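**Student:** Below you will find the structure I want to go over with you.
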Amino acid sequence: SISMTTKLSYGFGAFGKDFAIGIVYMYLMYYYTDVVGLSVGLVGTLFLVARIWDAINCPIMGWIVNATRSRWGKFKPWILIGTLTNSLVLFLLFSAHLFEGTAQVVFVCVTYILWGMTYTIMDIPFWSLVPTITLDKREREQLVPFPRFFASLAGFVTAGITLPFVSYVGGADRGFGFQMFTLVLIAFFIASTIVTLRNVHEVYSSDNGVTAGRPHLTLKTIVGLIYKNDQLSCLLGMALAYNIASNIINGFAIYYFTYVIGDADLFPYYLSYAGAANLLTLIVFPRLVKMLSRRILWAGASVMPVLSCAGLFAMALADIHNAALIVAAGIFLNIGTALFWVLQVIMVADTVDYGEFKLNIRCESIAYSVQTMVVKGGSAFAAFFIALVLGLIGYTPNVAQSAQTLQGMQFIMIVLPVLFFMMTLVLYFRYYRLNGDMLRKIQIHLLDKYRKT
Ligand SMILES: O=[N+]([O-])c1ccc(O[C@H]2O[C@H](CO)[C@H](O)[C@H](O)[C@H]2O)cc1
């Protein structure tokens, strides 16, 4: 039994954790372009460089978390530090409207990077608590839905309430409203950190005496344990492919809603229905993973978005008008993404257990470093592939193109995510082994091996 209290406290921790970044991810473009007034090229270059640099930084944070011998634990201290420092840096991030000229181009450039690193400090260790809470298949299956559901809910309520709050509190001074809302986020986020730190207790931590973890390891060694843990490498590839495809699809949606108005008030309906789908499929995930195989659910996680892509491909070939097609594609995609995230967290935990099984080392921090690194690098790589595709199609001037050229660009933008999803499902079914009796073997081997000295 995982104490219902620990489940709920981890859920609220995840809520506060993703409620502090959803605003950034979603409206930092709007803030920096519509409020601060910075060139879109500057913002894009900064975002891409920062994602690459944060992805490079992630394994560094994993090494840091692994080598930290502390009282609270090897995770909670960095969780607290990252939470507080990232709260401060988020407030500073959205306080950019105050400065002007180079002074703010530096400010914006200095805060943003600091916002990305700081979050890493708390992001890697937080999820590293999943493997230490339990080692059982079904207990993980019923543990992770709580945090994933709460994170998704944070994202959607952010989308719903952030603009109303800014308009009501600040009005003309939209930047003041943004930073006041940041304060709301900080309150929820710090309270969530306190809750998770107090009520979540580590059982199978690498800082316990019976575990096989070695604190005094090098950065070369740790990053090599990604390659040695073939299952973690397979997870890296799969998650990178899934993230690249999901980022391409989300960019398509951003263009087809922001630039192409489509129909008025289609985006609110789409967002509401898609959030319902996401949160519901997260709520029923234990029942589904009992009824259907975990493998079936991963296959579905990749396939359902592919069905969305195919449907809206058909819409591209025909008239791009059906709102039902759009909202149904969103529903399918959100079901898939929820399944993916739940299964991915469980799979990172399974990979740390398999690392102890094979290499005789327990490193949670590195597996979740791979998770976050892949989140950043998927966006970066999706940008790279999109730029390659657009340059190949002849959009590299970005001045004016044939309508047929634009439609073919849409077609390719649709097919590419499908290729990446096929990559992830193919790689999962060809190389991944931690799903069945192997999971039980690793669990029993670890429990039996957990005998002092
Ligand atoms: O498609 N998006 O815009 C998008 C949504 C959520 C997100 O956050 C996830 O990746 C983070 C990595 O820093 C944290 O692991 C966090 O816990 C995850 O929920 C990242 C991007």
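Chain A is numbered as in Swiss-Prot; the shown residues are, in order, 2-454.
Including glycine, each Cβ sits where the backbone N, Cα and C put it.
Pasting the feature list from Swiss-Prot:
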type: BINDING; residues: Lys18, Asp19, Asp124, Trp128, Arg149; note: alpha-D-galactoside binding site
type: MUTAGEN; residues: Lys18 to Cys; note: Loss of transporter activity
type: MUTAGEN; residues: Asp19 to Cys; note: Loss of transporter activity
type: MUTAGEN; residues: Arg52 to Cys; note: Retains weak activity with Na(+), Li(+) or H(+)
type: MUTAGEN; residues: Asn58 to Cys; note: Alters cation selectivity. Decreases H(+)- and Na(+)-coupled activity, with little effect on Li(+)-coupled melibiose transport
type: MUTAGEN; residues: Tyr120 to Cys; note: Loss of transporter activity
type: MUTAGEN; residues: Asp124 to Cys; note: Alters cation selectivity. Loss of transporter activity
type: MUTAGEN; residues: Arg149 to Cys; note: Retains weak activity with Na(+), Li(+) or H(+)
type: MUTAGEN; residues: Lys377 to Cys; note: Inhibits Na(+)- and Li(+)-coupled activity, with little effect on H(+)-coupled melibiose transport
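Surface or core, plus neighbours and distances: that's what I need for these features.
**Tutor:** DSSP classifies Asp19 (mutagenesis position) as helix under the three-state reduction. Taking Cβ-Cβ distances under 8 Å and a sequence separation of 6 or more, the neighbours of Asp19 (mutagenesis position) in its chain are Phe151, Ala152, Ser153, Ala155, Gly156.
Note on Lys18 (mutagenesis position): other Cβ atoms within 10 Å of its Cβ, all shown chains, come to 28.
Neighbour count (other Cβ atoms within 10 Å of the Cβ, all protein chains): 19 for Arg52 (mutagenesis position).
DSSP assigns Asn58 (mutagenesis position) to a helical segment in the three-state reduction.
Under DSSP, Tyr120 (mutagenesis position) is assigned to a helix (H, G or I) in the three-state scheme. Within its own chain, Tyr120 (mutagenesis position) has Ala21, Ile22, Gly83, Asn87 as residues 6 or more apart in sequence whose C-beta sits under 8 angstroms from its own.
Counting Cβ atoms from all protein chains shown, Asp124 (mutagenesis position) has 27 others lying within 10 Å of its own Cβ.
DSSP assigns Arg149 (mutagenesis position) to a helix in the three-state reduction.
Less than 8 angstroms from the CB of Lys377 (mutagenesis position) sit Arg52, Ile53, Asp55, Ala56, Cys59, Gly117, each of them six or more residues away in the same chain.
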**Student:** Which mutagenesis positions from the list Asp19, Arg52, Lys377 come close to ligand 1, meaning a Cβ under 6 Å from one of its atoms?
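**Tutor:** Result: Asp19.
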**Student:** Using the alpha carbons only, what distance in Å do you get between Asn58 (mutagenesis position) and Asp124 (mutagenesis position) once rounded?
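**Tutor:** Answer for this pair: 12 Å between alpha carbons.
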**Student:** Would you work out the biggest C-alpha to C-alpha distance among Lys18, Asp19, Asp124, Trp128, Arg149, the residues that bind alpha-D-galactoside according to the record, and give it in angstrom as a whole number?
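**Tutor:** It comes out at 14 Å between the most distant Cα atoms.
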**Student:** Once the DSSP letters are reduced so that anything not helix or strand counts as coil, what is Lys377 (mutagenesis position)?
**Tutor:** helix
**Student:** Do you know offhand how many angstrom separate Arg149 (mutagenesis position) and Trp128 (alpha-D-galactoside binding site) by C-alpha?
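**Tutor:** Just about 11 Å between their Cα atoms.
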**Student:** For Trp128 (alpha-D-galactoside binding site), what residues in its own chain, 6 or more apart in sequence, show a Cβ-Cβ distance under 8 Å?
**Tutor:** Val346, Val349, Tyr369, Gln372
